[PDB]
Amino acid sequence: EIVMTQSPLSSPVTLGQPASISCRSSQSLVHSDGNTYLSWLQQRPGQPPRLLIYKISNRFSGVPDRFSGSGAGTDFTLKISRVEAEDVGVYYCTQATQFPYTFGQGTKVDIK
Amino acid sequence: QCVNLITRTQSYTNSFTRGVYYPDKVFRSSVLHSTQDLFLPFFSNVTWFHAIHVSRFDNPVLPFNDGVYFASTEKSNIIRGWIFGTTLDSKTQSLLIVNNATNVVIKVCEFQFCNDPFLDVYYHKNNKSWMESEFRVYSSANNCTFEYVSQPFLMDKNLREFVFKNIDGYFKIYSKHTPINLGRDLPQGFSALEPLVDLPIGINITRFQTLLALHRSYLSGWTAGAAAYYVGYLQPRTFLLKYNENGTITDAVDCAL
Amino acid sequence: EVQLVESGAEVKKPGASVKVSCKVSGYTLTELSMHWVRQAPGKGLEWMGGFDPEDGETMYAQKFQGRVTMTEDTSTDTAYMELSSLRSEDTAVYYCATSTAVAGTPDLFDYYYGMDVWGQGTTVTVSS
Ligand SMILES: *[C@@H]1O[C@H](CO)[C@@H](O[C@@H]2O[C@H](CO)[C@@H](O)[C@H](O)[C@H]2NC(C)=O)[C@H](O)[C@H]1NC(C)=O
Ligand SMILES: *[C@@H]1O[C@H](CO)[C@@H](O)[C@H](O)[C@H]1NC(C)=O
Ligand SMILES: *[C@@H]1O[C@H](CO)[C@@H](O)[C@H](O)[C@H]1NC(C)=O
Ligand SMILES: *[C@@H]1O[C@H](CO)[C@@H](O)[C@H](O)[C@H]1NC(C)=O
Ligand SMILES: *[C@@H]1O[C@H](CO)[C@@H](O)[C@H](O)[C@H]1NC(C)=O
């Protein structure tokens, strides 16, 4: 089982300033296919999570260009270039290489 | 599961001297043989169809008339066969010719054909492989009266020519594959079409339609594709064919000029 | 685009089966790897189990083996989930997630792993 660590737990960000969320895996997520499978999900209160980023940095369909993914190996980051009023909520990183699939404990981003 | 995906535009080009076939199964060497049959006339108006799916019904059913000359420069996997019949629904019999990578299935049933029929390939996760489905070709197939499985005739720049005739109970297919050096798709010169199959069908054929294969996207459910093909129509015409020393039809004259 | 719709919320006394459904549309169910994810309130969301595009078909979490069974109906394109022996900690919102099993052309294709499209959640509550 691969354990995920999120950092920091809660990050108070003002409107429009970039926010950085660190995801760390205790096991290397390199898969035998060649790709590494880490995804970045965003959840709003009362709404199911939706896929922002699949495969480190590729953007899912309908995702704005303010969400970026970076890092490899065991160190991953999600960087938000502009925080707006629609960005409040809990962010997760997940892996899909080694079963069972696991999730981070979540990071809460707010405005004030 | 009938879905409208293909739009089609058309232009008009010249047949030149394409479409000649062997009129019988008799070896003739070094002779001039005049035969009267359903031939594609020389320098006739042939319709070039471009069928495009991008990721409404704009792919109508073509008439069959007295027989069809079909040509395509596309690869063997895009155009996968044809549909022949009159009403193309469950009230009349119809003929379905489907090629894939291993073989050809020719099958006469009462197909309830879709308005825009296409063979779709999709990955199956239990079989763990790309499989092919005819559920977009037809919704049902009952009272099925003929089946013929054989080696495919769409195999692998390469111009593929077919002549379909429906004469006194038999569906006759003639075919030829010619390596065409990069240039005009319908080339000059002669390439006689050898007899491929005579099928004892015995149905009425007045309309026909080309089958395309479409792939699912996995990245607007199907991947965008294009297919170009030429359709000409046979006419009762008298030809004078030249048989050379080895029995090949190397030349012909169409007797109207 | 895959669109997922859900079944209704339910309450049941412990000791009976729960039927959580997920209807797919846009892609049929044999093109899609299907997964099920549990979220308890006040806790992070955790994976119950789902499809494996290679080296088997279906995998389960270590803390859900012996309770969870997932069935797939190709005719109605529905992913059903059942789990017996309800416990008071099982009061949770259940998400059906899905992905394409592969990516690419028939000539060049690779296996894809993940949970891209998520449906709405169904609240399963266990009380008196
Ligand atoms: C190509 O077409 C042939 C003929 O339709 C397929 O072969 C048949 O596959 C079915 C499986 O559904 C078998 O029950 C038949 O016995 C097979 N017939 C023959 C003559 O082999 C073949 O599977 C097709 N290939 C692809 C990739 O679609
Ligand atoms: C071919 O047919 C079209 C209409 O079907 C016509 O406009 C065109 O002039 C024809 N071409 C020749 C060379 O006659
Ligand atoms: C054709 O099929 C229909 C229903 O499938 C049936 O009622 C009819 O008798 C069949 N005709 C023949 C000639 O088998
Ligand atoms: C063939 O079908 C057409 C259209 O349905 C019809 O007009 C014609 O009479 C039919 N011919 C025969 C011989 O059945
Ligand atoms: C006929 O076959 C012979 C046998 O090899 C070959 O040499 C010749 O080129 C062929 N064609 C003609 C037109 O004679």
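We number chain B the way Swiss-Prot does; in order, the residues shown are 14-23, 27-71, 78-178, 187-249, 256-293.
Any Cβ shown, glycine's included, is placed from N, Cα and C.
What Swiss-Prot annotates here:
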type: MUTAGEN; residues: B:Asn234 to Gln; note: Increased resistance to neutralizing antibodies
type: VARIANT; residues: B:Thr20 to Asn; note: In strain: Gamma/P.1
type: VARIANT; residues: B:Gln52 to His; note: In strain: Omicron/EG.5.1
type: VARIANT; residues: B:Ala67 to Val; note: In strain: Eta/B.1.525, Omicron/BA.1
type: VARIANT; residues: B:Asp80 to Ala; note: In strain: Beta/B.1.351
type: VARIANT; residues: B:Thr95 to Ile; note: In strain: Iota/B.1.526, Mu/B.1.621, B.1.1.318, Omicron/BA.1
type: VARIANT; residues: B:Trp152 to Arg; note: In strain: Omicron/BA.2.75
type: VARIANT; residues: B:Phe157 to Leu; note: In strain: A23.1, Omicron/BA.2.75
type: VARIANT; residues: B:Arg190 to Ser; note: In strain: Gamma/P.1
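Where Swiss-Prot records a feature, it is marked here on the structure.
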residue  : record               : contacts (Cβ under 8 Å, 6+ apart)
B:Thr20  : variant position     : B:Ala67, B:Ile68, B:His69, B:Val70, B:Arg78, B:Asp80, B:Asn81
B:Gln52  : variant position     : B:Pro272, B:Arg273, B:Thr274, B:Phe275
B:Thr95  : variant position     : B:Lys187, B:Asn188, B:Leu189, B:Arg190, B:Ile210, B:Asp215, B:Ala264
B:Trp152 : variant position     : B:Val143, B:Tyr144, B:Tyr145, B:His146
B:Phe157 : variant position     : B:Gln14, B:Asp142
B:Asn234 : mutagenesis position : B:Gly107, B:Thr108, B:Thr114, B:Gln115
Check the deposited model and tell me the whole-number distance in Å separating the CA atoms of B:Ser71 and B:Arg78, where 6 residues are unmodelled.
13
B:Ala67, B:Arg190 as variant positions, winner by CB count within 10 A:
B:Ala67
Where ligand 4 binds, which of the recorded positions B:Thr20, B:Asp80, B:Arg190, B:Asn234 are close by, with Cβ under 6 Å?
B:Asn234
Within 10 Å of the Cβ of B:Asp80 (variant position), how many other Cβ atoms can be counted across all chains shown?
12
Check each of B:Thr20, B:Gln52, B:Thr95, B:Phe157, B:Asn234 (the recorded positions) against chain C and write down, in sequence order, those whose C-beta lies under 8 A from a C-beta there; write 'none' if there are none.
none
In this deposited model, 8 residues are left out between B:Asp178 and B:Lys187; how far apart are their Cα atoms, in Å?
10
Quick check on the gap: how many Å separate the Cα of B:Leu249 from the Cα of B:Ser256, given the 6 unmodelled residues in between?
10
